[PDB]
Amino acid sequence: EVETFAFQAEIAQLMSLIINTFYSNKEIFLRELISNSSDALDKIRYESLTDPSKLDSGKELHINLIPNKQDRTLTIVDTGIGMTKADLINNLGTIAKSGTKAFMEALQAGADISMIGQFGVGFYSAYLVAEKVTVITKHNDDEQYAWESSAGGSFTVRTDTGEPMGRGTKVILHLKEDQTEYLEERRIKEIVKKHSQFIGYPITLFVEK
Ligand SMILES: OCc1ccc(Oc2ccccc2)nc1
């Protein structure tokens, strides 16, 4: 059972801008997704300070980076607070309408795409490198769901029957054919060291063989 939704017009506009603007500094997508993961981990940690049972779904607070050259995917896994179905539909838990408005005003006033995270819509930088993004998520208060979009104005939401995650979010980037550098260990390490040195959670880069 798959539900198909239209993006709000302003979010479709944001994604079109990200996909169509010539902008070479694509590597910032990883900083933005890791920052979202850190924010998610902060939220479940804060909730656990007064209610330890919030961590019954998993006590470990971490971020895993999983490249897969056979599938051409880069997956960013966190064990943060996750998102409900309602969160997924409401632009992955963002205030994306007002964030997009502020972002595009900043771009016409001299900003560049790398500042996207300052406007709370950093998730959508995934489309700098991905032709399709799948988000699997599990929040303590809801069931496990899969969101997916190849842009083009629509996204789908379905109950996920895949491997149970316990709690957290998995962002699966189906990379564009010319963006496979972001599956290479030395490239991912370089980006993490450059942009994510002060993230307060362990970031484990998985290797392949
Ligand atoms: O990288 C995009 C992304 C978006 C959301 C997300 O989970 C949450 C869920 C609730 C609050 C903060 C973060 N994790 C990754």
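In chain A, numbers come from Swiss-Prot; the residues present are 16-224, in order.
Including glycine, each Cβ sits where the backbone N, Cα and C put it.
Per Swiss-Prot, these features apply:
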- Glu47 to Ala: Strong ATP-binding. Strong interaction with HSF1, HIF1A, ERBB2, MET, KEAP1 and RHOBTB2. No effect on interaction with TSC1 (MUTAGEN)
- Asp93 to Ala: Impaired ATP-binding. Strong interaction with HIF1A, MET, KEAP1 and RHOBTB2. Loss of interaction with HSF1 and ERBB2. Los of interaction with TSC1 (MUTAGEN)
- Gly97 to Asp: Abolishes ATPase activity (MUTAGEN)
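The mutagenesis positions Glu47, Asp93 differ in how many other CB atoms lie within 10 Å of their CB, and the one with the most is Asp93. The secondary structure of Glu47 (mutagenesis position), as reduced to three states from DSSP, is helical. On the backbone, the CA of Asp93 (mutagenesis position) and the CA of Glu47 (mutagenesis position) stand 13 Å apart. Of all the Cβ atoms in the protein chains shown, 28 others lie within 10 Å of the Cβ of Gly97 (mutagenesis position). Taken residue by residue with DSSP, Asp93 (mutagenesis position) is part of a strand.
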